[PDB]
Amino acid sequence: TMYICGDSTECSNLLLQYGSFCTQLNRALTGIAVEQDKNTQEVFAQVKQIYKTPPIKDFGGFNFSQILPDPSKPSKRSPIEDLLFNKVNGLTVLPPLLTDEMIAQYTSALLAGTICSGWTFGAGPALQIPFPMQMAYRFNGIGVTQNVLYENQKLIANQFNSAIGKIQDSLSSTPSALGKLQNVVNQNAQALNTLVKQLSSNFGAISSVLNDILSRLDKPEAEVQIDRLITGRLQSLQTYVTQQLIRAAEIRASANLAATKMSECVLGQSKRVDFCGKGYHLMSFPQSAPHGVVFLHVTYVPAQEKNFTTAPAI
Amino acid sequence: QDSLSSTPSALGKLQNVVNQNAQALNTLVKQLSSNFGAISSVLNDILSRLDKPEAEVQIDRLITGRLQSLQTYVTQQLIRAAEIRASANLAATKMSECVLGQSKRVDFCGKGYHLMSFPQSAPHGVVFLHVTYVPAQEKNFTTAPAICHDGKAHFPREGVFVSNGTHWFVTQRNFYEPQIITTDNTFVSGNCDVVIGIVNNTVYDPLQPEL
Amino acid sequence: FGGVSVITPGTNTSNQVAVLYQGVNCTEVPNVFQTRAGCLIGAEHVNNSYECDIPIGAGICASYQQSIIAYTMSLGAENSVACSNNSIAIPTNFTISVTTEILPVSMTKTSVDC
Ligand SMILES: *[C@@H]1O[C@H](CO)[C@@H](O)[C@H](O)[C@H]1NC(C)=O
Ligand SMILES: *[C@@H]1O[C@H](CO)[C@@H](O)[C@H](O)[C@H]1NC(C)=O
Ligand SMILES: *[C@@H]1O[C@H](CO)[C@@H](O)[C@H](O)[C@H]1NC(C)=O
Ligand SMILES: *[C@@H]1O[C@H](CO)[C@@H](O)[C@H](O)[C@H]1NC(C)=O
Ligand SMILES: *[C@@H]1O[C@H](CO)[C@@H](O)[C@H](O)[C@H]1NC(C)=O
Ligand SMILES: *[C@@H]1O[C@H](CO)[C@@H](O)[C@H](O)[C@H]1NC(C)=O
Ligand SMILES: *[C@@H]1O[C@H](CO)[C@@H](O)[C@H](O)[C@H]1NC(C)=O
Ligand SMILES: *[C@@H]1O[C@H](CO)[C@@H](O)[C@H](O)[C@H]1NC(C)=O
Ligand SMILES: *[C@@H]1O[C@H](CO)[C@@H](O)[C@H](O)[C@H]1NC(C)=O
Ligand SMILES: *[C@@H]1O[C@H](CO)[C@@H](O)[C@H](O)[C@H]1NC(C)=O
């Protein structure tokens, strides 16, 4: 009503002739808004208990300082998360049910669980295990014997620590790294700007401004001009809502995929090819981002092959 | 059975579909009461009062409004239909992977380690009963990555090495069932100079007392 | 200007309500609590955290406890994992759990003759 008529009572009374169109539009946008909170909950609220890491970070040479919360900052976000966050008329914007801090707390709980109890906390009570032994189990999961992990523990820890460092440097120097999240922000801003600019259109009326019509014309003449504006503005609003419903469906599908990855990549070890990164999946770590989630996938990739003669049997 | 019979919100997901569709039809029908700028919402009242040229002006207003109302309905149905299709595709996947087999996908077939599932029919939908295995009553044990014996490093073939404070055993991981460490449940790889945290213990060879 | 929302428990429980004035200061309105969502009147703000019942926004939820209260929502029970470098926890027992999952499959098939 306010978008179409502003505070004009003459317009409002004419708008009533169209029935419940405005009720339908308000309802559709409400449904979308509610869904956005559902999407977030499905992805991040997958842990019953809120876990915290120990004061003593002894993980057998494995360094998680870039993904764990940095206590020296008021936001209590990881170094990587800080980087991610710094890289991205009747109209109002509603706040999310969960704040950025609450989402960060969920992420921290998931990381603390994974690091100290592996995948056990995702299928019941958290069972503690030494990190090196957790990694040994994950090596078995990809068909590699556990002695390979233990014999090369220093090498493996170093390769891991180096790879994580590269992620931080890559993001900080790659303007297009977070294009997927930026595209969502840009599309929504563009849609609202279009909707507002449509209020400048005459749609065949003498003026786009209701106050200018009402101050010049008497009732019967004003009504003719107002009807033209109502028709155009109602059509503009219907166009906006339809596009939002279509975009909302796309985002929902993305959120459903993210929720699946949280369960199958973070809360367990996946055997699905290319589902949790390229190579043989070992484990994954979640990081929060503006209107989205970032997964860091750790995989095992074979190197330096040699040619041998083989036989099916001896 | 007792939960469903005492929980009004248990089947909200199916009820929501019914409610949304009923609401959409009620809205579509109520739009027939709108004038859309015409002298009347009733075509018979227009035709009984006005001659052809005058009636046509009034009728055109009703056609425009009613056509717009119908287009709105259909568009919303296409969008809702796509959502239901996605749900049906997921249900079909679960039927195959949860009911017709045992899944290794975490949280795909219930919380815990999936054992099996059973389908039940419902109004406009399907209900799955997921049976899972959930670990309980854990205990703290001391562990080691390997056992050193005769200068060799022994690793578990299937389980994990644990100690009750005085003796070392090997056990399956998801259920405490301690067994004597033997050459039949470990394998040897290299010496004891490499593995960090390796501990000293006897490894029993079943052939020893026989020979 | 702004929207007005009514926060209520079911009429099957109580006839008490709280009113949220969206996007406005509590000073412009004429148990008054200012939130990021707007001014909430009729709900008593408490320092206790509970599971979210009726969502308000920005971490704030309301519930009926008798009168209506407002609080910061809890994300779940706090717990510390027994994280160590030489100790493992192993289940000595188990339980068999049965849970229900409900999915929509189809809609009512309607037809409208244009
Ligand atoms: C962990 O990594 C950070 C960043 O490279 C480094 O400053 C810190 O000293 C490392 N911690 C240990 C124990 O090496
Ligand atoms: C194995 O032999 C092939 C010959 O087709 C050669 O291309 C390849 O480089 C060889 N692998 C190694 C390790 O030399
Ligand atoms: C194991 O030790 C930890 C110490 O952090 C304790 O919290 C936990 O209750 C212990 N497990 C058992 C079975 O007592
Ligand atoms: C560990 O198990 C062995 C074999 O049953 C038993 O003899 C020993 O007393 C146990 N140690 C403790 C501390 O219970
Ligand atoms: C476990 O931590 C202790 C220090 O608390 C250290 O002395 C010991 O060598 C560590 N063991 C392993 C296998 O890292
Ligand atoms: C294991 O035995 C060797 C000698 O065979 C000894 O040098 C080493 O220190 C012992 N380690 C432990 C933990 O007893
Ligand atoms: C309504 O109140 C009655 C008790 O008077 C209760 O048995 C029933 O379950 C309630 N219904 C709902 C939806 O809360
Ligand atoms: C309006 O609310 C804000 C936030 O609480 C406060 O800082 C500001 O002073 C209030 N304005 C008035 C006039 O009280
Ligand atoms: C909440 O805590 C603040 C102190 O931070 C106190 O001033 C206020 O009165 C408390 N309110 C309630 C309901 O406990
Ligand atoms: C395992 O738990 C069940 C109850 O869920 C109990 O009846 C049974 O005795 C327990 N087994 C042991 C060894 O404690």
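Shown for chain B, in order and in Swiss-Prot numbering: 935-1145.
Cβ atoms are placed via backbone N, Cα and C, with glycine included.
In Swiss-Prot this protein carries:
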- B:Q954 to H: In strain: Omicron/BA.1, Omicron/BA.2, Omicron/BA.2.12.1, Omicron/BA.2.75, Omicron/BA.4, Omicron/BA.5, Omicron/BQ.1.1, Omicron/XBB.1.5, Omicron/EG.5.1 (VARIANT)
- B:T1027 to I: In strain: Gamma/P.1 (VARIANT)
- B:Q1071 to H: In strain: Kappa/B.1.617.1 (VARIANT)
- B:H1101 to Y: In strain: Theta/P.3 (VARIANT)
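Overlay of Swiss-Prot feature records on the structure.
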{"residue": "B:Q954", "record": "variant position", "Cβ contacts under 8 Å, 6 or more apart": "B:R1014"}
{"residue": "B:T1027", "record": "variant position", "Cβ contacts under 8 Å, 6 or more apart": "none"}
{"residue": "B:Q1071", "record": "variant position", "Cβ contacts under 8 Å, 6 or more apart": "none"}
{"residue": "B:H1101", "record": "variant position", "Cβ contacts under 8 Å, 6 or more apart": "none"}
Residues from the variant positions B:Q954, B:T1027, B:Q1071, B:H1101 that lie close to chain C, Cβ under 8 Å, in sequence order: B:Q1071
For B:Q1071 (variant position), the three-state class that DSSP assigns: strand
Cβ under 6 Å from ligand 9: qualifying variant positions of B:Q954, B:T1027, B:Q1071, B:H1101: none
Close-lying variant positions around ligand 4 among B:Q954, B:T1027, B:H1101, where CB distance stays under 6 Å: B:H1101
